[PDB]
Protein chains: 2
Amino acid sequence: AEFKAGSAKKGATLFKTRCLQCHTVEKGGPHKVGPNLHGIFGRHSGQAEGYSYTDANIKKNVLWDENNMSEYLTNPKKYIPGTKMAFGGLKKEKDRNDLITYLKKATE
Amino acid sequence: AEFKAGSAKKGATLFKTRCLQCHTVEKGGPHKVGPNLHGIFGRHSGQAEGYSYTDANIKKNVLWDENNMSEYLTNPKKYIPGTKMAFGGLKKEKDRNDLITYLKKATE
Ligand SMILES: O=S(=O)(O)c1cc2c(O)c(c1)Sc1cc(S(=O)(=O)O)cc(c1O)Sc1cc(S(=O)(=O)O)cc(c1O)Sc1cc(S(=O)(=O)O)cc(c1O)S2
Ligand SMILES: O=S(=O)(O)c1cc2c(O)c(c1)Sc1cc(S(=O)(=O)O)cc(c1O)Sc1cc(S(=O)(=O)O)cc(c1O)Sc1cc(S(=O)(=O)O)cc(c1O)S2
Ligand SMILES: O=S(=O)(O)c1cc2c(O)c(c1)Sc1cc(S(=O)(=O)O)cc(c1O)Sc1cc(S(=O)(=O)O)cc(c1O)Sc1cc(S(=O)(=O)O)cc(c1O)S2
Ligand code: HEC
Ligand code: HEC
């Protein structure tokens with residue numbers, strides 16, 4: 001994947017309408033169906049404190065960056081087989097770019 | 001992974017010592033053990049004319065770019081499970097960057 005910075009505004013709206021049902025981003029924000037995502041970039045997968053991950057999420061042991069996050073979000077189950085994240089994926093490169101542009105700033 | 005442009009000259013040495021046994025780069029070059037790699041960037045995996053890939057490499061259908069190339073070369077069997085490319089991986093990040101710098105130029 002080739003992440004390129006897009007519209008953080010449109011990405012905020014994508015997060016709100018497709019991810020917020022299971023995730024928060026803010027420092028200290030609640031765990032819900034999925035883990036709070038503060039600090040996700042530059043951390044290995046499966047390490048938010050207080051959350052119970054699948055073994056596959058921890059064991060994939062990917063160091064998240066803008067590029068492997070784009071590949072993951074295209075089809076989560078294909079990048080992390082066995083993940084309990086119920087999400088088919090964002091197929092459009094432009095939507096992933098916008099969303100990841102937002103995530104990069106909102107999760108710090 | 002995050003590609004960062006490096007030294008084409010060092011990349012060329014890395015290709016000769018670590019890849020040339022199994023691959024060539026020139027247009028019309030021979031399939032040795034692995035496919036000739038001319039045109040690899042911006043093409044999906046498993047498409048070099050005349051080579052017989054594993055089903056795994058074809059099904060992967062990755063659109064090759066500098067970032068997923070670096071991730072692949074770090075550990076090919078992790079990125080394309082089932083591949084017949086017998087190569088443990090290039091663990092040094094600078095070597096990956098240099099080699100991809102060379103590959104982008106030499107496969108065109
Ligand atoms: O995520 S969105 O809500 O935005 C979304 C956008 C599009 C869309 O059709 C859908 C959902 S609906 C859908 C849902 C699921 S799933 O949820 O069950 O997995 C699987 C499929 C599927 O069709 S099959 C399929 C899978 C993939 S892949 O997974 O990316 O390899 C690519 C294409 C394709 O047909 S082709 C293709 C290529 C592009 S482009 O922009 O990359 O050129 C865009 C689209 C394509 O269909 S529009
Ligand atoms: O901007 S770049 O970083 O890409 C870059 C471009 C060039 C360059 O010199 C360098 C760095 S500096 C350099 C780097 C490395 S290293 O990084 O590999 O350790 C080893 C050496 C070296 O001098 S020693 C050496 C060994 C041989 S050999 O005995 O024939 O193998 C030929 C040449 C040579 O200098 S001459 C030669 C050969 C080539 S080539 O790649 O077409 O073979 C290119 C050039 C040459 O001057 S331009
Ligand atoms: O380039 S070479 O392929 O010749 C090569 C270079 C280095 C090296 O140790 C080896 C081979 S030997 C080796 C072989 C195998 S294998 O046989 O199972 O494949 C597994 C490992 C292993 O260590 S374990 C391991 C795996 C990875 S990862 O796979 O990249 O995540 C990173 C590191 C690490 O320890 S840490 C690490 C980080 C860097 S840096 O430059 O990126 O900072 C460099 C090195 C590191 O060890 S030097
Ligand atoms: C409920 C149906 C979810 C939706 C919608 C989204 N996510 Fe998700 N996510 C969910 C769960 C239950 C988990 C844990 C999965 C496991 O196997 O343990 C996750 C995980 C992630 C991760 C990895 C977190 C980490 O490694 O620490 C990421 C990066 C992630 N989720 C991102 C994400 C995005 C960007 C979403 C909108 C496109 C999204 N998720 C939606 C549950 C659900
Ligand atoms: C023999 C021991 C090999 C070594 C050394 C290298 N490669 Fe390889 N490669 C090899 C095979 C048999 C295959 C086909 C694998 C399959 O499952 O069909 C490949 C494939 C690749 C690819 C993908 C090709 C494509 O999708 O068209 C790439 C990008 C690739 N090889 C790169 C590569 C590099 C950079 C190497 C040096 C670090 C290297 N290979 C060494 C066999 C062998």
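Here, residue 1 is simply the first one shown, and the rest follow in order.
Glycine residues also receive a Cβ, built from the backbone N, Cα and C atoms like all the rest.
Per Swiss-Prot, these features apply:
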BINDING   A:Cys19, A:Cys22, A:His23, A:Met85  heme c binding site
MUTAGEN   A:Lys77 to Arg (Swiss-Prot position 78)  Loss of methylation by CTM1
Which of these recorded positions has the least crowded Cβ, counting other Cβ atoms within 10 Å: A:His23, A:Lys77? A:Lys77
Express the distance between the Cα positions of A:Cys19 (heme c binding site) and A:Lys77 (mutagenesis position) as a whole number of Å. 16
A 10 Å Cα radius around A:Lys77 (mutagenesis position) captures, of the binding-site residues A:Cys22, A:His23, A:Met85, exactly A:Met85
Do you know which of the binding-site residues A:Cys19, A:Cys22 has the most other C-beta atoms within 10 angstroms of its C-beta? A:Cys19
Compute the centroid of the Cβ atoms of A:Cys19, A:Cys22, A:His23, A:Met85, then list the same-chain residues not in that set whose Cβ lies within 8 Å of it, in sequence order, for the heme c site. A:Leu20, A:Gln21, A:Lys32, A:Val33, A:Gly34, A:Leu37, A:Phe87
Near the Cβ of A:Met85 (heme c binding site), how many other Cβ atoms are there if near means within 10 Å? 17
Given A:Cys19, A:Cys22, A:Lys77 as the recorded positions, which ones have a Cβ positioned under 6 Å from some atom of ligand 4? A:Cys19, A:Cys22
